[PDB]
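**Q** Handing you a structure now.
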Amino acid sequence: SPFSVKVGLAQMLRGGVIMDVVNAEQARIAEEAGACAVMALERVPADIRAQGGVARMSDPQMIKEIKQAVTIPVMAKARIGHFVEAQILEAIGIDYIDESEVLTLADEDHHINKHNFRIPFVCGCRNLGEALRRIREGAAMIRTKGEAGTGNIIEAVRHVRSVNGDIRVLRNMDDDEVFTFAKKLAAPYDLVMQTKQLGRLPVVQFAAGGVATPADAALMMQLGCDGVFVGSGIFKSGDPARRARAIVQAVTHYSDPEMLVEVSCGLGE
Amino acid sequence: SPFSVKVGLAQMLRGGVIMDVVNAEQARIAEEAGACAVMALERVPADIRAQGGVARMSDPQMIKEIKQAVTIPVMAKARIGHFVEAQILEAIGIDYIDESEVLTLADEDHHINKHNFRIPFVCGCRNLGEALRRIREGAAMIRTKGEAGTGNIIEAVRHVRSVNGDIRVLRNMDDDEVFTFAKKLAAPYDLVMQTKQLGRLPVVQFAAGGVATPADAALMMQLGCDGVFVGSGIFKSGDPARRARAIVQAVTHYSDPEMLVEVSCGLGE
Amino acid sequence: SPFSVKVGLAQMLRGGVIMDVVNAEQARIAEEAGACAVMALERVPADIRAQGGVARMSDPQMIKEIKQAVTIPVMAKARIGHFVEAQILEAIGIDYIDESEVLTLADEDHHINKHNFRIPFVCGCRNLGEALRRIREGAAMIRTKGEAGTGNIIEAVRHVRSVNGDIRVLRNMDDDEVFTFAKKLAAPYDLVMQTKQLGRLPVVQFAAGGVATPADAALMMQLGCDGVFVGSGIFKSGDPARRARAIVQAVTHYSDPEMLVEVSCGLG
Amino acid sequence: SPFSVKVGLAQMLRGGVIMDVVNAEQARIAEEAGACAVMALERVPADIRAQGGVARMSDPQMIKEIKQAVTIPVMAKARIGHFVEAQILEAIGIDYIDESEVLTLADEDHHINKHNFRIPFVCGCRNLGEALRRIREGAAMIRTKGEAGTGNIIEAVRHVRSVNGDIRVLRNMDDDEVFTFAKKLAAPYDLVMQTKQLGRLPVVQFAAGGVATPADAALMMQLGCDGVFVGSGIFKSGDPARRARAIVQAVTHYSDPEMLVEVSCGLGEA
Amino acid sequence: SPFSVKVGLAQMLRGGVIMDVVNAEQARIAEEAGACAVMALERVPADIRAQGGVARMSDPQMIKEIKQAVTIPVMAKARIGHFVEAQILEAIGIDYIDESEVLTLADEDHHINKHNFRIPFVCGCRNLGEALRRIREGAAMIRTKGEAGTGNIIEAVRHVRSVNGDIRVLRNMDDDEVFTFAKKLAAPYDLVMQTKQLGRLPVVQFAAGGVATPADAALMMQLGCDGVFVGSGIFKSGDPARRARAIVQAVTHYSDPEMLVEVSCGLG
């Protein structure tokens, strides 16, 4: 199927860090630091909503500038339910679309039908039911919603523990009880049973929302995530090439404390 | 698959009436009157609960007596969730098992896993979500729950109108909106989409609970059911061979008022 | 009847974009960009209420200036229930009146009896019942209420999905059940049954409230609208001839992503 | 320890049926039918409470009569918290004491400290937390509370599914999360961790309350119980030797439908 | 076991005062004044939250600077549930980690599994049940939560009285009733029974949160604590060597009023 092709594409990002960037310079620092992809963003939605504004797709022009500055894959955000924003992003020729709750919602009741597109989608989740719903709609990659813009890891930890915990429950559960379990999650039975056989989520699972330090990033990997997203706070500090590199190093050497000491040392705020 | 074989078996009952019987005599009147099957019952559960008692599987002995008295298929009731009652009924060699809410519940949270059996199951439903849940668990045939023991048709009408109404909604619905619809029904998406393509329920749908007169039975057929169940009230009146025949005639000639007048005439109490 | 004449007039707008304008200059940019009509407005009601003021009919003088600047149809707003504001708008000789919830309400319980006028009316709606009520009162054209002044498309999507969804339900429904359905919508049965036979609304249905980008406009067309209204935000940016043209292009080529990329590029 | 000795004794009951009896005749029918033990009871507590009465320990005399009529182990009920009733039962020389919620409660806040006795105890439970609390107090054997006296199996199924379900959850759980899990169950952490390693309850687990038919008994075994208790309803029907034998046969052949047909056939009324 | 080794290490601190420091200078004044250990802190979390910020592990660099300035043990804070912050603190080679509610929480449902580490941990508590839960997770040392940042001793007194009071109840209690008592505390029975036999907490118990004066510190010792923590308020006054020494003197001579007068005199 073309679904398993999209799932396969997203697997190449396993073990990587994805960085939000607002210009080609940032994009280049990110690539040099060893990011596996970048996320294009004309303004951080934190700061548009701070001013009480609507946050939408970025201008295709600035996305094109970033696509040219780098050789790593490029992602961009569409509003939830805004399938025409997604059509535009596909036609520009980027690599992944993020149907993102950080932008202003466009449809209160329906997500994009992601099976109608050739490129893969990322969606967010707080729990296993939500993740399986996004996958059935055609998401090829899942991240935690966390809590964007705060630098606080609490919500991201809750979401990872929740998803992984339910998978563990499901793996060992009496088969006869799975029907009721699917009902309570409001999730498709067939994907529930498949998650039981795999013993893990059928797609890559990244952490996102509030990852601020090397320790944060390594924690997410130790809890069982496949990779991490990081926001543009990286570029508000002193040597942003150093802070970027540090987070990549942390995800790569997530189970080596000695390495984590080295990259954390003298990082400033 | 063996599932579609079970579905196929249940289809040969289309257009028929199924009668509850408590002995071989009743079973023979039923067969002679033109019933497509009988439902074996040592006591009516109405009257065991009337006395405040527990209603269970019938004694296998009396089921065997009925199986021998007739050449039409024989059905029997198991308590919801009581998979060992069902194993016994299968081993006796009857034709259909009804996982029945009219008997005392055995498991408050789980139905029988009906895929683990070779013979087909009937389950009840009040709405489309419930029906699709029973089917995914492996029911090959659906009936309305109605309201057993009252002779009042109102609950049965509510349930038929509900199921058929949601199927009509589903048939014409924007495909992108079906994901949310499946969530709200708490039903497996894949069976929802299949119901949309067929434009009807993937299994036979019978009416049950409160059918008392030829007019009642014909109404159910005019509302789009595939057949009807009838309780043992027909054996509590005069010439029960006449009352039984009348209901069969009504279901067969459900759109001929002249016929319905003839069979309804002078039917007594 | 003169009702079907008004319905026919409103159908000429199918496929078009309608732009709010505050002067003759704006009106001309709109016409040049390919707007099918303009909506005359002395001030945006967003900003009169922002100051806590009452928003009423525009001065007839400035409406006359706009009517002379252009050859496309001109629309104007009357307060809900203010049938004398409407009489004045008719006598000026504009083409369409919008009985508008964006202006301050004049009658809390009654809309204008729109059958007593020669020119066609637009009304807003949030759902099918509301739309059918407005039509029976004599609206010749329907738009979503959406959410005016915010640039947020969410309310408009809710309204379109709601109306279209109920029409799809109605189309396939057991005829015997339509009586109860009409009661629950609080709508005239005869218009419900007519909507069932057509399989769509008996009048043109436009989207309005929060359309800000080419993508927004195209989305509304892909969801099944007949056209779109757009506010004066278009004229607050650079090269407003470019932004205006972009939205027209988007509605015209609404199912061509390649086109949508081109018009969306470098817009701000 | 003497605790693990008591646990060991109770293993010999695995695979068996335990029957309530009110006299030596009933006790003999039970033994002949193949019961692994009997539970002595001067009256069914169902029927003493039916009359609104207090239900206590049985007269030691009638317990002695039953102990002599049979060669299988004999159990008897003590009221919850009534440690002197238990002392008496121990001194009579029976085999097991059931600290039973079917009798009238004697202490609303405290169970018997079962470690102060030489003979093993049975306790009831509705969930895993309750079971582990009873074990730490020194129960050597656990049963479901179910719902005694109704012939309705639903409460017993709820309790078995609950206990077994939590054990399965626990077996696979991140070790770091077990601290919070113990807190929420209000159960001793050390017994929780032990239950995680074994992958089952550290003691024998029987079903009780509402088992009325061979099918009921077999269902309990298929759900993972080690055995079943059955009340004196068995003796209120025709040929009670037949109904008793049938339930034993069902527990013995619990995964053979053909056998279950044979024993269920023509059993008369319950 | 290595657990009893950690318990033994924490006992060397009995009778002492632990001071929060933000630099090597402060650390040296503390050591000279007779502090039994220091707690390294790049900023007081009071003032990061005052600004509405997240409070995390300190930069390992500044911790290393403090570790080099002094020969007494050095402690540092990790966020609750952040076991990787703790791994980093272990690898730097400090002596004690404080899993601290004064920093921003990282895991709402789980504390660190402290048995997976070689160095000893401090945890906070408000009551006996909470203390026993922290110990079973592997804390080697307990402090009151008190109320950080206020200089108000009331919460600390509540917590000490609570813990000590329950231990006194437990010591004399009918053994048969201890099962129910363990359930109500939601604490492991085996640690409850051990606390009953000792007649005190199986680990050292310090007071923390709101200790501001020599009298405060002495009160905590008279109520039965084994030692006290003190914040960086000490360093915001004149001659902070004098204020530091005063608190050490108070804890050392906690039942001598004459001494307490002398050290309290003219302190500000």
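Residue numbering for chain C follows Swiss-Prot, covering 21-288 in order.
The deposited model was determined using X-ray crystallography, 2.5 Å.
Backbone N, Cα and C atoms are what each Cβ position is placed from, and that goes for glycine too.
Taken from Swiss-Prot, the feature D-ribose 5-phosphate binding site covers C:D40, C:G169, C:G230, C:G251, C:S252, and the record attributes it to similarity to another entry. Quoting Swiss-Prot on the mutagenesis of C:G54 to S: In rsr4-1; strongly reduced oligomerization and 63% reduction in pyridoxal biosynthesis. Among the features that Swiss-Prot reports, active site, schiff-base intermediate with D-ribose 5-phosphate is placed at C:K97. According to Swiss-Prot, the feature D-glyceraldehyde 3-phosphate binding site maps to C:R181.
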**Q** Whole-number answer please: how many Å between the C-alpha atoms of C:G230 (D-ribose 5-phosphate binding site) and C:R181 (D-glyceraldehyde 3-phosphate binding site)?
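**A** Cα of C:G230 (D-ribose 5-phosphate binding site) to Cα of C:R181 (D-glyceraldehyde 3-phosphate binding site) measures 15 Å after rounding.
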**Q** Within 10 angstroms of the C-beta of the residue listed as 'D-glyceraldehyde 3-phosphate binding site', what count of other C-beta atoms is obtained when all protein chains are considered?
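**A** Taking all protein chains shown, the residue listed as 'D-glyceraldehyde 3-phosphate binding site' has 20 Cβ neighbours within 10 Å.
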**Q** Enumerate the residues of the same chain, C:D40, C:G169, C:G230, C:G251, C:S252 excluded, that satisfy the criterion Cβ within 8 A of the mean position of the Cβ atoms of the recorded D-ribose 5-phosphate site; list them in sequence order.
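**A** So the additional residues around the site are C:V64, C:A66, C:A168, C:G171, C:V250, C:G253.
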**Q** Using the residues the record lists for D-ribose 5-phosphate (C:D40, C:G169, C:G230, C:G251, C:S252), what whole-number Å value is the largest Cα to Cα distance?
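**A** Spelled out: the longest distance between any two Cα atoms in C:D40, C:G169, C:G230, C:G251, C:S252 is 13 Å.
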**Q** Out of C:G54, C:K97, C:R181, the recorded positions in the record, which is closest to C:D40 (D-ribose 5-phosphate binding site) when you go by Cα distance?
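**A** Comparing Cα positions, the candidate nearest C:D40 (D-ribose 5-phosphate binding site) turns out to be C:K97.
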**Q** Sequence gap of 6 or more, C-beta under 8 Å: which same-chain residues meet both conditions with respect to C:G169 (D-ribose 5-phosphate binding site)?
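**A** In sequence order, the residues whose Cβ lies under 8 Å from that of C:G169 (D-ribose 5-phosphate binding site) (at least 6 apart) are C:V64, C:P65, C:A66, C:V122, C:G251.
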**Q** In the three-state scheme derived from DSSP, which category covers C:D40 (D-ribose 5-phosphate binding site)?
**A** strand
**Q** If you skip the near sequence neighbours and keep only those at least six away, which residues in the chain come within under 8 angstroms of C:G54 (mutagenesis position), Cβ to Cβ?
**A** C:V37, C:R265, C:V268, C:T272
**Q** I'd like to know which recorded positions lie near chain A: of C:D40, C:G54, C:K97, C:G169, C:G251, C:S252, which have a CB under 8 A from one of its CB atoms?
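**A** Filtering C:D40, C:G54, C:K97, C:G169, C:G251, C:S252 for a Cβ under 8 Å from chain A leaves none.
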**Q** When DSSP states are folded down to helix, strand and coil, where does C:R181 (D-glyceraldehyde 3-phosphate binding site) land?
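**A** DSSP call for C:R181 (D-glyceraldehyde 3-phosphate binding site): helix.
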**Q** Let me know the DSSP-derived helix, strand or coil state of C:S252 (D-ribose 5-phosphate binding site), please.
**A** helix
**Q** If one looks at the chain holding C:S252 (D-ribose 5-phosphate binding site), which residues at least 6 apart in sequence have a CB under 8 angstroms from its CB?
**A** C:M39, C:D40, C:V41, C:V42, C:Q46, C:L61, C:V64
**Q** About how far apart, in whole Å, are the alpha carbons (Cα) of the residue listed as 'D-glyceraldehyde 3-phosphate binding site' and C:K97 (active site, schiff-base intermediate with D-ribose 5-phosphate)?
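**A** So the Cα of C:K97 (active site, schiff-base intermediate with D-ribose 5-phosphate) lies 26 Å away from that of the residue listed as 'D-glyceraldehyde 3-phosphate binding site'.
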